[PDB]
Amino acid sequence: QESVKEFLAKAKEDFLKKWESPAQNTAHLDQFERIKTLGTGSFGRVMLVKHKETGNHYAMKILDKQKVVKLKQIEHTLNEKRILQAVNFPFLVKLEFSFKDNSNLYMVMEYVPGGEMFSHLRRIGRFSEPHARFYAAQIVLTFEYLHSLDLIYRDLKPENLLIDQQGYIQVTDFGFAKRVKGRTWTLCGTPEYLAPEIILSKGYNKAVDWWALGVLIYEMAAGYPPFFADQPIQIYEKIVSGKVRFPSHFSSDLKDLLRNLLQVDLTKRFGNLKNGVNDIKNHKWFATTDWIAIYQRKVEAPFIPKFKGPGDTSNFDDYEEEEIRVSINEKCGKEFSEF
């Protein structure tokens, strides 16, 4: 416990230095060769690229400034980059470079070829309780780290959990990550993973991450999320109801933990009590977990993604290659001046 406290203090000092003096403009597009588009969204894309000089592969997130403004994701994109450049933890994907041009914002990250947990979960069906516990433990440590720096993550789901070549998690997408002391109000996340207090719209705190952990653990072990319905409105009804139905194969301990994580009133929810993360870390379901060994990656992973070489992308879906448009005129200069 003393080694944790001492680790987190050093980590806060490290974070705050970089938080106060953010790295900017540490590379340029011309330094990278495009290999393949790994994914697309409403205001950007992520591409596999090769750094021309070193031959190292990276995952490059490219965001269209005009589209970020239109979808009102300005502050969110600024948060993402500022937080990512300042954090350092094994289970967070490392931001190696960032920069911008006339048209786009760029975040070059370590490439994780194993793909998203979500795809592996669908292929396998459901994880064993020992299997789920392995992943969950890493998320518990990751939140313990993030919350210690007053950071809420807010985008937990298996889609955002990449599996590295050691079979350990790397969390990607900090679009909803925010530094806040106390409460915040933005309606954001994924309907299946939203805490009641987000839906209720009265404001909320880091306790929403612990709720989402409850959802993640359920989804991992059951093969499907605890609150599912045809339409978001019906999903939200189930969430705020205070009712969960657990599969028969769920251990008594697992159910107890999920009852305490999927706790509707944020003042009785595990991880938001006076005793914080220890209520989770010391829970019976985790009695077998060696938290230090997990941090170190000394625990045998349940599954190692097949490596198929550098620049192989078989763990990702296919996407048509579209142009990377760079305008001659600077766009949205003011809005993204801090990037």
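To match Swiss-Prot, the residue numbers of chain A are left as they are there, and the shown ones run 13-351.
Looks like X-ray crystallography, 2.0 Å, at least that's what the header says.
Placed from the backbone N, Cα and C atoms, the Cβ positions cover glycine too.
DSSP assigns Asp167 (active site, proton acceptor) to coil, not to a helix or a strand. Among the features that Swiss-Prot reports, active site, proton acceptor is placed at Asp167, with the record citing sequence analysis.
Look at Swiss-Prot and you will find 50-58, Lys73, 122-128, 169-172 tagged as ATP binding site. In this structure, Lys73 (ATP binding site) is part of a beta strand by DSSP. Within 10 Å of the C-beta of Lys73 (ATP binding site) we count 28 further C-beta atoms, all protein chains included.
Among the features that Swiss-Prot reports, domain 'Protein kinase' is placed at 44-298.
Feature annotation from Swiss-Prot assigns domain 'AGC-kinase C-terminal' to 299-351.
Around the Cβ of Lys48 (mutagenesis position), 14 further Cβ atoms fall within 10 Å across all displayed protein chains. Swiss-Prot lists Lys48 to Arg among its mutagenesis entries, and the accompanying note reads: Enhanced basal kinase activity; when associated with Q-96, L-121, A-124, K-182 and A-184.
Counting every protein chain shown, 21 other Cβ atoms lie within 10 Å of the Cβ of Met121 (mutagenesis position). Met121 (mutagenesis position) falls within a strand segment according to DSSP. Swiss-Prot documents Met121 to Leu as a published mutagenesis change and attaches the note Enhanced basal kinase activity; when associated with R-48, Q-96, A-124, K-182 and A-184.
What Swiss-Prot notes for the published mutagenesis of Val124 to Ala is this: Enhanced basal kinase activity; when associated with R-48, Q-96, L-121, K-182 and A-184. Counting only same-chain residues six or more apart in sequence, the Cβ atoms lying under 8 angstroms from the Cβ of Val124 (mutagenesis position) belong to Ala71, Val105, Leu174, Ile175, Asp176, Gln182, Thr184.
Under 8 Å, Cβ to Cβ, and six or more positions away along its own chain, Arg195 (mutagenesis position) finds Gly215, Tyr216, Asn217. Swiss-Prot documents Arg195 to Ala as a published mutagenesis change and attaches the note No phosphorylation.
Swiss-Prot gives this note for the published mutagenesis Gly201 to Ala: No phosphorylation. The number of other Cβ atoms within 10 Å of the Cβ belonging to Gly201 (mutagenesis position), over all protein chains shown, comes to 19. In three-state terms derived from DSSP, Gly201 (mutagenesis position) belongs to neither a helical nor a strand segment and is classed as coil.
Candidate recorded positions: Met121, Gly127, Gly201. Nearest to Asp167 (active site, proton acceptor) by Cα distance: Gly201. Closest to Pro170 (ATP binding site) in space, going by CA atoms and restricting to the mutagenesis positions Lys48, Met121, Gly201, is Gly201. When the alpha carbons of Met121 (mutagenesis position) and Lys73 (ATP binding site) are compared, the span between them is 8 angstrom. Here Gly56 (ATP binding site) is positioned 17 angstrom away from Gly201 (mutagenesis position), judged by their C-alpha atoms. If you take the C-beta of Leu50 (ATP binding site) and look for same-chain residues 6 or more apart in sequence within under 8 angstroms, you find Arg57, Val58, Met59, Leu60, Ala71, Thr325, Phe328, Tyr331.
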